[PDB]
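Data block below; observations after.
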There are 2 protein chains.
Amino acid sequence: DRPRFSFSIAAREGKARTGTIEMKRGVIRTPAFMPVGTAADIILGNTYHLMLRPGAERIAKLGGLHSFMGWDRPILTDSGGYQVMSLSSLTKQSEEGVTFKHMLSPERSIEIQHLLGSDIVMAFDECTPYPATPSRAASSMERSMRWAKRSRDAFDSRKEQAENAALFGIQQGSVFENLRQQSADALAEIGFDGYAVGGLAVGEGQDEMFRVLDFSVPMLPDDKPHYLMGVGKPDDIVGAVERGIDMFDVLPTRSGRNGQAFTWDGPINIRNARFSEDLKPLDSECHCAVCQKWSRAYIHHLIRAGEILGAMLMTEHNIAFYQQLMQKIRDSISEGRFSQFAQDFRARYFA
Amino acid sequence: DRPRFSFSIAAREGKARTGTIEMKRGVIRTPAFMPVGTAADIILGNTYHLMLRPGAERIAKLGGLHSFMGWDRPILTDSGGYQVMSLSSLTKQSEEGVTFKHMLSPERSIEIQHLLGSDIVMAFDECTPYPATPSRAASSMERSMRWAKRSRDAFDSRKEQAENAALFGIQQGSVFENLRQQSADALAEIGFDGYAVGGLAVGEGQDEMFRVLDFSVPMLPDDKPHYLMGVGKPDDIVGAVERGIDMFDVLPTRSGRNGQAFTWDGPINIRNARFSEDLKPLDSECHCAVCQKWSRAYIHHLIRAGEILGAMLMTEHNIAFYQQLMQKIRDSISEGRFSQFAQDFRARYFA
Ligand SMILES: CNc1nc2c(CCc3ccc(C(F)(F)F)cc3)c3[nH]c(N)nc(=O)c3cc2[nH]1
Ligand SMILES: CNc1nc2c(CCc3ccc(C(F)(F)F)cc3)c3[nH]c(N)nc(=O)c3cc2[nH]1
Ligand SMILES: [Zn+2]
Ligand SMILES: [Zn+2]
């Protein structure tokens, strides 16, 4: 039987790594893309949504999220505070947690994720808004580190969870190297199964995000997986892998419902009239079932007609494109040609 | 190679028949349900929509509807006037045809259907509004019969169409037995490959529809297929088969996008809170892939969350339910137990 959690690195090129995470419910090939489940080796559950509808205790009554969704492989859940702060109408923050229109604390977040039955559990953190002053970023990061210890202790108190799931800590510190270092040190002292880079993809832009990754990822333990939260476009993924990221989480699903398809030649808006007579598939190389069978012209027609089928075909293609991207990344690292792949990818994607 | 068109009756029970239509692109088992293609042995194309977007000449440039949609089996198209009269903003009717905000005439309707490349072509008719006085129903039916002859002649003038497609005539006459008889006589004198009962499912209600079918279907040639246009709910289908109908055309697709699932125990609205914890599949006997894998509770969750996936699962189930219904109808007629099936179906569907 597979272990609770075991990360092995099979090959490296620069800071890029490729390998596997073994968990009880399956193996996760890295670098990994983790799509939303309601849209792969692992999918994301939506803690914030589920805790409100139908509620975590109701999901548990129905047998947990794996049974509920019909997915027997690993599931990752976020800790819910990012979404509370982004989407909730009124919020009140304190050392105990966040109250919103409900109190979400480290202990309650871990318990919710336990009731949902997810395999990779995120610590309950605060995603510092951007921009942040050094003082505010430090106070925020310090609270997140106290919450990371509380998250660790709550997870360890639940036997079923401690024995069968894994817990990731989340680095904060905004764009400041010294605070990122303090955060990494605090997380490593507590000890986690994996480490996420939090507080990015919050308006800073790709150049700044990459600059922060340049110094932040090496601060995390090398022998554990690195998860960049909230990222991202295909070019963000490639650049983050070049900087040592192993795991990524939404755009392909959102894009698919809004007319946007990803291709090796960049994104296209299939509703544009230039596709009305285009008999090529969405992407010329894509092996997905949509591209095996249907043209841009027909998908354009369906979306313009308001047919749900059009958006679903777009979404299927986008998810498959992302997984082909991840496979090409894994193969190129394993073959020692990832630097060349990244160069060729960018030249064509942006041409 | 299959013939252009050949209808064979394999078994009968009362007025009900089961058999096959052979056409060049495939065999159609009857009684047949014909779903919309943009949602089976045959699908429906949407003449009215296609003639406006992208236009019939553009569909032909793209290789015809079979290539466009990725469907190599038979396609049926309506003649477009029903939809023009239902949906168009302004219309002007004359002996030549209908002008609307375009002129659609028998000749142009046949040409459009030729450019689309459909296999079963409907004559261009007028669906008389309900209720209609005897005088208005007669004048309308008489115009439709003149248009049926023009449709026949236009179809026969196009070699590719005459040699590879089939043409159905459409009976009109509102609810009046004498006019239905005159219409059937006129259509049989012209000669068609199949015969549709038009002018029903326009607000008259099931009792009146069945009363009209009781006398109208026997007026059509017994040795040719009978297509009831616009029908309908599962109970309408069963009763129409009991009255000699062989072919049916939308509700399962519309219902699937509006929260309604068909089951052997009647329709259910999956958004209702009573399904939020219901672990049973949509239908307890359905063999479709949705019912093999997911619960009412999860489909409820997806639709309530606004996820496109929920509506698509509902639609897949509804289409599959309809096809299981048709298979049970065909099998029960072939086995001589259709009368019993209809009785058992109604008792449970309405319980
Ligand atoms: C978009 N930018 C971004 N997203 C971020 C997220 C949310 C991750 C998430 C949550 C739920 C889903 C769901 F679709 F499955 F619902 C998908 C992804 C973060 N989460 C935490 N905990 N700390 C962070 O510092 C952080 C930074 C993030 N930047
Ligand atoms: C709803 N009631 C109804 N629909 C009727 C229709 C439309 C059939 C049709 C057209 C297009 C589609 C599409 F979904 F594929 F687009 C699907 C079905 C009739 N059509 C003609 N020609 N004469 C009639 O006398 C008649 C009576 C009809 N009663
Ligand atoms: Zn594709
Ligand atoms: Zn089903």
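Chain B is numbered as in Swiss-Prot; the shown residues are, in order, 10-48, 64-125, 133-280, 282-383.
The backbone N, Cα and C atoms fix where each Cβ goes, and this holds for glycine too.
As given in Swiss-Prot:
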ACT_SITE  B:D102  active site, proton acceptor
BINDING   B:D102, B:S103, B:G104, B:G105, B:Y106, B:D156, B:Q203, B:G230  substrate binding site
MUTAGEN   B:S103 to A  Strongly reduces activity
MUTAGEN   B:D156 to A  Abolishes catalytic activity
MUTAGEN   B:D280 to N  Abolishes catalytic activity
ACT_SITE  B:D280  active site, nucleophile
BINDING   B:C318, B:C320, B:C323, B:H349  Zn(2+) binding site
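Note on proximity: of the recorded positions B:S103, B:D280, B:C320, B:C323, B:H349, the one nearest B:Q203 (substrate binding site) is B:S103, by Cα distance. According to DSSP, B:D156 (mutagenesis position) sits in a coil region rather than a helix or strand. Separation across the 15-residue hole in the deposited chain, B:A48 to B:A64, is 12 Å (Cα atoms).
Sequence-distant neighbours of B:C318 (Zn(2+) binding site) (same chain, 6+ apart, CB under 8 A from its CB) are B:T295, B:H349, B:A352, B:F353, B:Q356. Checked against B:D280 (mutagenesis position), the recorded positions B:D102, B:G105, B:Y106, B:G230, B:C320 differ in C-alpha distance, with B:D102 being the nearest. Using a CB-CB cutoff of under 8 Å against chain A, none of the binding-site residues from B:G105, B:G230, B:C318, B:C323 qualifies. Flanking an unmodelled stretch of 7 residues, B:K125 and B:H133 have Cα atoms 6 Å from one another. Of all the recorded positions listed here (B:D102, B:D156, B:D280), it is B:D280 whose C-beta has the fewest other C-beta atoms within 10 angstroms.
Here the binding-site residues are B:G104, B:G105, B:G230; the one with the fewest Cβ atoms within 10 Å of its Cβ is B:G104. Under the DSSP three-state reduction, B:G230 (substrate binding site) is assigned to coil, being neither helix nor strand.
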